[PDB]
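Colleague: First, the structure itself, so that you have it in front of you.
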Amino acid sequence: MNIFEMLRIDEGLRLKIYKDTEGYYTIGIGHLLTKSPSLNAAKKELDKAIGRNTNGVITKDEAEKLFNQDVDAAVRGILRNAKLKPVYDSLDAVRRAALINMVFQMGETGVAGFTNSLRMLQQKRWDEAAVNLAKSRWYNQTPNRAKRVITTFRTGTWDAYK
Ligand SMILES: [Cl-]
Ligand SMILES: [Cl-]
């Protein structure tokens, strides 16, 4: 299993603009287009992202291209972050993927807000980090995905995704 296959399980793949779990216009493999309620503002962000007039539809290649870009940015974003980088550096390969996942979903700011849980991950207190991670709007809004990510943090294996 790898980061790409893990996020592809968490986000699915859709080739037409859709609304995410929060009601925002998205396309592809969890690629947020905009928070505006305007569908037209979404189609425009899309064309700009793809460099062609799509009319709200993209191909599998176009979806994967945005995905590659998004994973890369999530990683680069964690490495540029004074609060996230140290955590990431402290973790093993599997758990590093769990952190990329949270950042891909909620952005670097959001994750940097998990202050206490980050400190626990760093100290390798797995059970206690998992309990804290669960006391969050994140967990209450997207419980099945949160549980998978949390179990990944707790065990250091891909069991939740297998
Ligand atoms: Cl983009
Ligand atoms: Cl969920």
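Header entry for method reads X-ray crystallography, 1.9 Å.
Including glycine, each Cβ sits where the backbone N, Cα and C put it.
Swiss-Prot lists these features:
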MUTAGEN   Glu11 to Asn  Loss of 84% of enzymatic activity
MUTAGEN   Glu11 to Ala, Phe, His, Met or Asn  Complete loss of enzymatic activity
ACT_SITE  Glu11  active site, proton donor/acceptor
MUTAGEN   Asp20 to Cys  Nearly no effet on specific enzymatic activity
MUTAGEN   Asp20 to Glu or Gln  Loss of 99% of enzymatic activity
ACT_SITE  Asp20  active site, proton donor/acceptor
MUTAGEN   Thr26 to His  Facilitates transglycosylation more effectively than hydrolysis; covalently bound substrate
MUTAGEN   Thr26 to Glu  Complete loss of activity at neutral pH; covalently bound substrate
MUTAGEN   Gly30 to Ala  Almost complete loss of enzymatic activity
MUTAGEN   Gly30 to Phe  Almost complete loss of enzymatic activity. The enzyme is destabilized by 1.5 kcal/mol
BINDING   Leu32, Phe104, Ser117, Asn132  substrate binding site
MUTAGEN   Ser117 to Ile  500-fold decrease in enzymatic activity
MUTAGEN   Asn132 to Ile  5-fold decrease in enzymatic activity
MUTAGEN   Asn132 to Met or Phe  2-fold decrease in enzymatic activity
Colleague: Which of the three DSSP states, helix, strand or coil, fits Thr26 (mutagenesis position)?
Modeller: strand
Colleague: Which one of these mutagenesis positions, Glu11, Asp20, has the sparsest Cβ neighbourhood, judged by other Cβ atoms within 10 angstroms?
Modeller: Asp20
Colleague: Count the other Cβ atoms sitting within 10 Å of the Cβ of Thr26 (mutagenesis position), across every protein chain shown.
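Modeller: Around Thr26 (mutagenesis position), other Cβ atoms within 10 Å: 20.
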Colleague: Measuring C-alpha to C-alpha, could you say which of the recorded positions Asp20, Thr26, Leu32, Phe104, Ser117 are within 10 Å of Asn132 (mutagenesis position)?
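Modeller: Close recorded positions: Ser117.
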Colleague: Looking only at C-alpha atoms, tell me how far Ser117 (mutagenesis position) is from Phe104 (substrate binding site), rounded to the nearest Å.
Modeller: 17
Colleague: Among all protein chains shown, how many Cβ atoms are found within 10 Å of the Cβ of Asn132 (mutagenesis position), not counting that one?
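Modeller: Result for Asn132 (mutagenesis position): 19 other Cβ atoms within 10 Å.
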Colleague: Pop the Cα-Cα gap between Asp20 (mutagenesis position) and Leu32 (substrate binding site) into the table, whole Å please.
Modeller: 8
Colleague: Using a 10 Å cut-off, grab the number of neighbouring Cβ atoms around the Cβ of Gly30 (mutagenesis position), all chains included.
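Modeller: There are 20 of them.
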Colleague: Whole-number Å distance between the CA of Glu11 (mutagenesis position) and the CA of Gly30 (mutagenesis position)?
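Modeller: Cα-Cα, rounded: 5 Å.
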Colleague: Return only the integer: C-alpha distance in Å from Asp20 (mutagenesis position) to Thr26 (mutagenesis position).
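Modeller: Rounded to a whole number, the Cα-Cα distance is 6 Å.
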Colleague: What count of other C-beta atoms do you get within 10 angstroms of the C-beta of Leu32 (substrate binding site), across all chains shown?
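Modeller: For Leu32 (substrate binding site), the count of other Cβ atoms within 10 Å is 18.
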Colleague: Can you give me the Cα-Cα distance between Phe104 (substrate binding site) and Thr26 (mutagenesis position) in Å, rounded to a whole number?
Modeller: 13
Colleague: For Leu32 (substrate binding site), just give me the three-state DSSP call.
Modeller: strand
